[PDB]
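Below is one structure, written out as C-alpha cells; the observations come after it.
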Amino acid sequence: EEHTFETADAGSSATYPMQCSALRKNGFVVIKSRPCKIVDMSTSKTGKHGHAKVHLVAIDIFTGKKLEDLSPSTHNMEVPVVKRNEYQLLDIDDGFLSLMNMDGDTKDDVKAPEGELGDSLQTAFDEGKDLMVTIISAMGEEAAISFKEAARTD
Amino acid sequence: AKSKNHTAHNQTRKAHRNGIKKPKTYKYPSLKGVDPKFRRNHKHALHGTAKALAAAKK
Amino acid sequence: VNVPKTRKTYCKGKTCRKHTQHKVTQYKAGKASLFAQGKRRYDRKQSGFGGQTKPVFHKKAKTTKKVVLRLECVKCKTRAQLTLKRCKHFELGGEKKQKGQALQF
RNA sequence: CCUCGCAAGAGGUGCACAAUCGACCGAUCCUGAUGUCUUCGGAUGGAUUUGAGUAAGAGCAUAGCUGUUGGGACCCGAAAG
RNA sequence: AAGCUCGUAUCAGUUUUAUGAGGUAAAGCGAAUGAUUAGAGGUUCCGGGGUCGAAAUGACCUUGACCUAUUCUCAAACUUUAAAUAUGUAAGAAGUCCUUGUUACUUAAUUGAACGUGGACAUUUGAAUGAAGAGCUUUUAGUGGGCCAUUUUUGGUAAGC
RNA sequence: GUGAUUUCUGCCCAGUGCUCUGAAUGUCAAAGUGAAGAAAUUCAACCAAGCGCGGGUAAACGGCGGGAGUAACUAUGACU
RNA sequence: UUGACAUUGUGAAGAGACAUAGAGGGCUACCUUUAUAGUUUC
RNA sequence: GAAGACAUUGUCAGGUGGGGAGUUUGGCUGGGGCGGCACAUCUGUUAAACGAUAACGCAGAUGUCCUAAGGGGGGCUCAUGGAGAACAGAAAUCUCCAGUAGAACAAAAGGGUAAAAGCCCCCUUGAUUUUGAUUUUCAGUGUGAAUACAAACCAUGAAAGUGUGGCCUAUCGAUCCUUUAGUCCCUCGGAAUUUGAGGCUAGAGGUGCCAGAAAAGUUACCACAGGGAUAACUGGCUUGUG
RNA sequence: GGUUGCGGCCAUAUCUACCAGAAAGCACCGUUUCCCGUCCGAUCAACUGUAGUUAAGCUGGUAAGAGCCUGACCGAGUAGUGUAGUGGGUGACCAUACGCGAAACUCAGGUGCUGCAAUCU
RNA sequence: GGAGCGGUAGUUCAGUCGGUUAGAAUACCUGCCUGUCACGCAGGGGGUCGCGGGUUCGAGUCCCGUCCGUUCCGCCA
C-alpha cells in the first residue's frame, strides 16, 4: 500500500558547555574543534585589576598530540560527552577489530587501535581468555582505549 | 553600594487616599464564564419569551 | 526515550475526520537551498566591504531539541506534525519493555 | 415632561449614559440546497472564535494653554573624530 | 487641572450578632518525628563474656542491645492541643412571598433551572454611626538615592551597622 | 641577539613558530567540464596554493619533576 | 602569494585521465591489462 | 643583445596578513579585584498564625527520565517485627500471626494516598483536533505551567464515570530569517500556462547575563566628565581582638 | 425492641480480654458437569438448602480497663498578647490602667446515634 | 581566612569524574638450578581500597561530615 519506510535516525543531543573555571584534571574539553583530556591546568591574574584567565594544556584522547589553550574564565569551552561501551573482543579480522556487545554482537568496525597499548592486546590475543575491551564514542570518534580481561566465566 | 531593595513602607496608606475602589456590581452581570450549553439554551428563552410579552399585547 | 512506529490518532483529511492508523516518520531539517528572500536579501548585504553584518551566533547552551514526529495517515495520507518534550536519546524502535525480568549481569 | 393627586406620592412617556442580551457586515471554521462552457457557483442557515465594526450618522478649519518627537533646542562644559 | 452624570445616592482604613479560615507566642513529648539523662524488671537459644558441668536451645552472675513502667530538659526547617492582635462574608427591594408563562438545556414527567408575567408586602423596608456631596472620565506634570522612633524580628560579640 | 679579553656556551623539537628540489589523491574557491531539467538552476564529477600529514632546526621563542626504600651508633643516604 | 581569463601570435613531439570491446582477476566494488573509436589537461 | 608569447600589465577568485584600521572588554556585588551567583526557575525555614515581604540569610535541587513509571478496569496490599521448614547460615525462598502504615510512588523537599494515588494482571494509546475562558508572576502585559468547559472523535469500563501527559508543587524560553505541514487556498499588478518566489494558519531550528546586543586584554605615561551614593590618612560610635 | 438490604454523623461507635444470644434472620457449611477463573474451586463462578452447627464472625453484656468525646469559677485568670504612660528597673525585663484568654496536670461523667424498606416469638 | 584537590596489599601507582569483577610493577614466599648467596627459571600469597553517616537493590567505583596531607590566593593604597 505504501513503502520504502524512510528509516533515518534519532534526533536531538549535543555536547554540553560549562563554565571554564570548573574544569579539572582528566576533564574533557574541545579545543581545535577536537576532543581532549586535561593534564596541565593553570590560572593567573592579568595585571592589577585582573579578570583571571586560564591556560590549560590537554593531551588528546584520540590523536594523542599535546594541545594548549588560553581563555578568560567565565566564557564557555564546550565540553564533549564520553561513554564506555565495554565491548567484548572476539577475533580481530583484517584491519578492523571485531567487538561483541552483550546484547548484540554486531559492529566489527573500530579500525583496531593505533595504540601502542593495543599491541600488547595484539600480542596477547592468541593466548586468549575473554577479551573485554572498552571503547569511547565521544563525538562519534571511536577507538580502543583499554584492555581488560575477566578471570573466569564458565 | 547596596540599595534598599524591597519594602512596603508607606503603601497601605497611599491606597487609602482614593479609598479602595469598589468593584461596582450591576444588574444583569456579564455571563462571561458561564458554560456554553446553559448559555446556548438561554439564548432561545429571552428571544422567544419576549414575543408572548410583545406579540400577545396589541 | 522511545516511541511507537505505529499510532492511532485523529486525522482531518476532509474525507475522514476520524481516527486512523499512522506511520510515524521523524522530522528532518532540510537543505536551506537558495533564492529564499532571506538569502538574496542577505548576500546583497554581504557583498562590498564592511564584511559581516547580520549578527553571528555563539552562546549556544541548550543541548536538546524537541523531537518532532511527522505523522502520516494511511488513507488520505495527510501529514500532521506533533511535538514531544525535549529528550537526549530518541528512538522509534520497538521491543517494548518486559515485566522487570532480572537485570542482566 | 404629561395624567391624576391640595400635597405627599402613583402611573405613563423616557433622550443622554451605564450594564447586559440579541440582530446585520467582514475574517476563520461547518453547511454546502437549487442550478451548473461539469464543475463552478454559491442560497440557506450554524460556530466556548474574531474586528481599531452598524445599530437616523459629526466633522473640518483657525487661534490658544498644556504635553510629546524631531531639529544648535534651557545656558555653558568636554578626553577625542 | 479640566469637567461631566447625578444630587441621598450608595457607601464608610469603624463596631456589634452570627459564621468562617488561619499554627505563631505558649504548651507537650508517661502522644507520634527528633534528640537526651539515671536508675529498676524481664530477655535472648538469635550477643561476647564469667564461675561450676565431657557437654549443652546449661544453674546463676556479665555488659551491649532491647522490651516494660518511671524520671531529667528540650526543637527556626517537631506536633496532638491553641490565644489577643490583624483578616472574609452577611445584615434585602437589583428582597421576600404567592401565582403563572417562555426554551433546540434538563427530567420518571413544562419535573427543573434561568429568567419574566400578575398581585401582597413602602418606609422600622427590616443591626449600631457618620457622610463641606456619590459615581465617572480625560490629561499631565513631579517622584522612582530615603531616614528615625515604640512594638515584632534576621545576620552580627556590638554598633548613630 | 649578545655584549671587551680568559674559560665555557649543557639537556629537551612534543608546544609555538620558521622551513623541506617533502609524500600527496584527507581538506580544497572562482573558472572549466558532464548529467538532470522546457530554463534559470540543482547536482556532482575533477579541483590552486596553503591547511592537513610527515622532515629538520634551540647563540628561534621557549622549557629543565616528583615519592619512596637502604650503610653492624645516630644521622644522612652514593645506591635500588 | 596562488588559480582562470584577456594582450597572445605561428608551430610542433611524446604521456596520462576519462568511451567502448576482448582477455587477467576476485555476476564486479574493482583490478593488471589490452585492441578499438573520442573528449583532454599536459 | 638578450628574453619569448612565457613574464609583466588589467579584471576576478582562494590563501596569507596586528604590519594597518574600526570596535568592544558583562551585572549583582555590606569599596572593586579574584571568589560565588542569590541575574531564570523550584521545596522548607527566616514571615512577626489571611495575603504580601527582604538580604553573597540557612538547608537543597533542575535544565533531565518515562509509549511508559501514561489511561482505564480488575485482583491483591506494604516496611517491619514474631513463629517455624533439608542443604541455609544476619542477607537464597516459603507458610502463618501481629502490622494506619513506621513503606512505594523517575529524579530534591513537603504534602497526599490502601479494597487506592502503592504491587500485579487485561486493553490501550485523549502525551490527538478546533479554539477560546480562567487562576498563577502581574503592567493584572507577556513565556511557562495548571484548572474548568464546550465541539468532536476515541480508549477503557458490566456500567455510572474516568481520560486532552506523568497524584501535586520545578523541567522552559519573542520579532527578522530558515525550514515542515495544513489549507492545495491567495497573489506575480497588460493576458495567459507551468517550474520559482511571496503570503495565511500551526509548529520546529536559539537566544540559560534565562522579556532575548554578534565581541579579549593591559595602562606607575593615561585622558575628560563626575562621585564622598564608592575605599586609603584623620575623627565618631563599636568592642571581639589586644 | 431483634434481624437483614441501602445508608447519613463518623472512635460518646476503636482496641484488648472475657461472658452470653430464643425465634426467625444472617452467618459458617455441602458438589463441580454446564458459564467462569486461579499453581490450586480456599478466594471467584456455578448448583440445593439439602447433610449440620451457632464454635467462630455478627449483635449485646462484662472489665476500680487502655482509649476517645464532654464537662467541671480544678489547674488559671496563671502563662501570652492588643492598647497607654517623661511607670519602675543599670538592663534583662517587671508591675499597673483598660481588655481578651490558652494547653498539660486534676476530678466528675459518658461509651454509638440514626434514616428508609422488609421481616421477626 | 578563603577556596581548590589526595588519601588503594610491602611501596609506588591505575580503577578511580561514567556503581553491580580492585589490575600492574617491584617488594616478600615457595620449588629448581649453584658449593652456597647473587642472578635466571616454574609457580605463590597478600589490601573493605584513610574513617563516621546517608542515599543507592548494589559504592574505593555517589552525597555530607570529620581525619590527616597537598596547593593557590593573598593585590590598589
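Numbering of chain A is taken from Swiss-Prot, so the residues present carry the numbers 4-157, in order.
Structure determined by electron microscopy, 3.9 Å.
Backbone N, Cα and C define each Cβ position, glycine as well.
The annotation that Swiss-Prot gives for the mutagenesis experiment A:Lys56 to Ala reads: Temperature-sensitive growth phenotype. Reduced binding to the ribosome. When other Cβ atoms within 10 Å of the Cβ of A:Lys56 (mutagenesis position) are tallied across all protein chains shown, the result is 15. Under DSSP, A:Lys56 (mutagenesis position) is assigned to a strand (E or B) in the three-state scheme.
According to Swiss-Prot, the experimentally introduced change A:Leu102 to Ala is described as follows: Temperature-sensitive growth phenotype. Impaired ability to promote CAT tailing in response to ribosome stalling. When other Cβ atoms within 10 Å of the Cβ of A:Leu102 (mutagenesis position) are tallied across all protein chains shown, the result is 25.
Cβ neighbour count for A:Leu120 (mutagenesis position): 13 (other Cβ atoms within 10 Å of its Cβ, all protein chains included). The mutagenesis experiment A:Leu120 to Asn is recorded by Swiss-Prot, whose note states: Lethal; when associated with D-118 and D-124.
A:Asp122 (mutagenesis position) counts 11 other C-beta atoms within 10 Å of its own C-beta, drawing on all protein chains shown. Mutagenesis annotation in Swiss-Prot: A:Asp122 to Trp, described as Temperature-sensitive growth phenotype; when associated with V-118; the structure shown retains the original residue.
In the three-state DSSP assignment, the secondary structure recorded for A:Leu124 (mutagenesis position) is helix. A:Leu124 (mutagenesis position) is surrounded by 21 other CB atoms, counting those within 10 A of its CB over all protein chains shown. The note that Swiss-Prot attaches to the published mutagenesis A:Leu124 to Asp is: Lethal; when associated with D-118 and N-120.
A:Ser140 (mutagenesis position) carries neither a helix nor a strand DSSP state and counts as coil. In Swiss-Prot, the entry for mutagenesis A:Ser140 to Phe states: Temperature-sensitive growth phenotype; when associated with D-118. Lethal; when associated with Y-39 and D-118. The structure shown retains the original residue.
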Looking only at Cβ atoms, how many others are within 10 Å of the one on A:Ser140 (mutagenesis position)?
13
When the Cα-Cα distance from A:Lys56 (mutagenesis position) is computed for each of the mutagenesis positions A:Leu102, A:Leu120, A:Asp122, which gives the smallest value?
A:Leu120
A:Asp122 (mutagenesis position) to A:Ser140 (mutagenesis position) - Cα separation in whole Å:
21
